[PDB]
Amino acid sequence: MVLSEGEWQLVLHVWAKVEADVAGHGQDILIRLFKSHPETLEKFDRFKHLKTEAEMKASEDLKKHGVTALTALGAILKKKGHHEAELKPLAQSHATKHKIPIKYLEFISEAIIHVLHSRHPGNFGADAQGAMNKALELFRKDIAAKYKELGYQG
Ligand code: HEM
């Protein structure tokens, strides 16, 4: 797929608001993911012991990981589709070290979209949400093709 420049603009305009507080957004998103789909927490050996949302909120580690994850995504989105180099090391570790099925990349995409909708309603109307969704679908499609070259998904 290919996003138009107007679609990238909408994606990068809400992302600039996320960057005003990366750690806060990274915490919200990972928590939304774990609550919604608790099986995804089992992939994290570091965090699988966390029992409640209050424990999650208080985990410094968890918040440090959310910053790491978001920063990597942000770097991919700012490429506006030319992200081949960035995607390689990410597809290699998620496919052969962590073993994250595409399905889970779909659940986190849903969590990213829930949180932006809640926090940034004025900058995340229907067109901006469709543009974010296309960007995350592109990301997932390229990752999936890389998983296949790497010997992991299907
Ligand atoms: C927006 C999509 C995602 C991004 C951009 C992302 C990014 C990252 C980055 C930058 C790291 C550190 C370096 C590395 O190991 O490659 C990481 C580690 C990891 N990721 Fe992801 N990730 C994403 C989706 C997920 C999902 C959906 C899961 C699991 C349900 C997952 C599970 C993990 C695990 C288990 C690690 C290791 C954490 C630790 O022990 O240090 N990732 N990810």
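Think of each number as a place in line: the chain as shown, counted from 1.
According to its header, the structure was obtained by X-ray crystallography, 2.0 Å.
Using the three backbone atoms N, Cα and C, a Cβ is placed for every residue, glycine included.
Summarising the annotation, Swiss-Prot assigns nitrite binding site to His65 and lists similarity to another entry as the type of evidence. Over all protein chains present, the Cβ of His65 (nitrite binding site) has 17 other Cβ atoms lying within 10 Å.
Per Swiss-Prot, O2 binding site is recorded for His65, and the stated evidence type is experimental evidence.
Residues annotated as heme b binding site in Swiss-Prot, with experimental evidence given as evidence: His94. In the three-state DSSP reading, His94 (heme b binding site) counts as helix.
If you draw a 10 Å sphere around the CB of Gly122 (variant position), it holds 8 other CB atoms from the protein chains shown. Record note (Swiss-Prot) on the natural variant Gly122 to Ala: In metmyoglobin.
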